[PDB]
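Asks: Below: one structure in structure tokens.
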Amino acid sequence: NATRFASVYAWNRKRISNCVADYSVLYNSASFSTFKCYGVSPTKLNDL
Amino acid sequence: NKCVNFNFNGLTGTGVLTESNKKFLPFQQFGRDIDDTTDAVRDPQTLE
Amino acid sequence: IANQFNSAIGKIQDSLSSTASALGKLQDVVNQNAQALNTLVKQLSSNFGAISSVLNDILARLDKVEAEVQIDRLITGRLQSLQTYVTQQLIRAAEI
């Protein structure tokens, strides 16, 4: 929901740490056009 | 001292979990056998 | 005669107390089996081109289709490990 996304020639990286997480709230978001996960099945994000 | 399916901070297995007299160094969380497999673990809630 | 016979028995007891490379033919069979076991163990740590080298680590991260494409591989690489392990042992069992 954040206002400005970084120009990719200088793309931006958020570091996330020291927290619990949930990904059910991502996959069950209506907005997404694409959600490909390559190391881990998208549902399994919630048991790791 | 009973046989259980387990998930220790995402590192799963099946086995008997039992106490240890092997003193881990303060920074360590997994141990490993000769067979490379996880022979010992430190619990994330209670540091035994 | 009996003394020179006992003298040779004495030399054997001292010899076996003094050496181990003489038993080297029994050492050889157990060492062939020791490194053969050690080889099969190392192969459980091989990735075999899969995403990951450990089965239960995969079961912690994939589901049903993108999981089985990895499980058939681990199976292939390990199956070859067993074929070769048992081939190396069978031709060994003929030596023994």
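Numbers in chain A come straight from Swiss-Prot, and the residues shown are 343-390, in order.
Per the header: electron microscopy, 4.3 Å.
Positions of Cβ are set from backbone N, Cα and C atoms, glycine also.
Among the mutagenesis experiments that Swiss-Prot reports, A:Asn343 to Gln is described with the note: Reduced viral infectivity. Among the natural variants in Swiss-Prot, A:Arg346 to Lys has the note: In strain: Mu/B.1.621. The residue drawn here is the original one. Swiss-Prot lists A:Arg346 to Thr among its natural variants, and the accompanying note reads: In strain: Omicron/BQ.1.1, Omicron/XBB.1.5, Omicron/EG.5.1. One entry in Swiss-Prot concerns the natural variant A:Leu368 to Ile. Its note says: In strain: Omicron/XBB.1.5, Omicron/EG.5.1. For the natural variant A:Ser371 to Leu, the note given by Swiss-Prot reads: In strain: Omicron/BA.1. The natural variant A:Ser371 to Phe is recorded by Swiss-Prot, whose note states: In strain: Omicron/BA.2, Omicron/BA.2.12.1, Omicron/BA.2.75, Omicron/BA.4, Omicron/BA.5, Omicron/BQ.1.1, Omicron/XBB.1.5, Omicron/EG.5.1. Where Swiss-Prot documents A:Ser373 to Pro as a natural variant, the accompanying text is: In strain: Omicron/BA.1, Omicron/BA.2, Omicron/BA.2.12.1, Omicron/BA.2.75, Omicron/BA.4, Omicron/BA.5, Omicron/BQ.1.1, Omicron/XBB.1.5, Omicron/EG.5.1. Swiss-Prot documents A:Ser375 to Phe as a naturally occurring variant and attaches the note In strain: Omicron/BA.1, Omicron/BA.2, Omicron/BA.2.12.1, Omicron/BA.2.75, Omicron/BA.4, Omicron/BA.5, Omicron/BQ.1.1, Omicron/XBB.1.5, Omicron/EG.5.1. For A:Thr376 to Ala, Swiss-Prot lists a natural variant annotated as follows: In strain: Omicron/BA.2, Omicron/BA.2.12.1, Omicron/BA.4, Omicron/BA.5, Omicron/BQ.1.1, Omicron/XBB.1.5, Omicron/EG.5.1.
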Asks: Please report how many Å separate the Cα atom of A:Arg346 (variant position) from that of A:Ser373 (variant position), as a whole number.
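Replies: A:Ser373 (variant position) has its Cα 18 Å from the Cα of A:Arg346 (variant position).
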Asks: Taking the recorded positions one at a time (A:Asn343, A:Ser371, A:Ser373, A:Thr376), which has its Cβ surrounded by the most other Cβ atoms within 10 Å?
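Replies: The residue with the densest Cβ neighbourhood is A:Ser371.
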Asks: So for A:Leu368 (variant position), how many other CB atoms are inside 10 Å of its CB?
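Replies: Excluding its own Cβ, A:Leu368 (variant position) sees 14 Cβ atoms within 10 Å.
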Asks: Take the Cβ of A:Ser375 (variant position) and count every other Cβ within 10 Å, whichever protein chain it belongs to.
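Replies: Here the count is 4.
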Asks: Using the alpha carbons only, what distance in Å do you get between A:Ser371 (variant position) and A:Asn343 (mutagenesis position) once rounded?
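Replies: A Cα-Cα distance of 13 Å.
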Asks: Please report the Cα separation of A:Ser373 (variant position) and A:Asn343 (mutagenesis position) in Å, rounded to an integer.
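Replies: Cα-Cα distance, A:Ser373 (variant position) to A:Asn343 (mutagenesis position): 11 Å.
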Asks: Note down the number of other Cβ atoms within 10 Å of the Cβ of A:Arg346 (variant position), including every protein chain shown.
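Replies: Result for A:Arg346 (variant position): 6 neighbouring Cβ atoms inside 10 Å.
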Asks: In whole Å, note down how far the CA of A:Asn343 (mutagenesis position) lies from the CA of A:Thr376 (variant position).
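Replies: Per the Cα atoms, A:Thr376 (variant position) and A:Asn343 (mutagenesis position) stand 17 Å apart.
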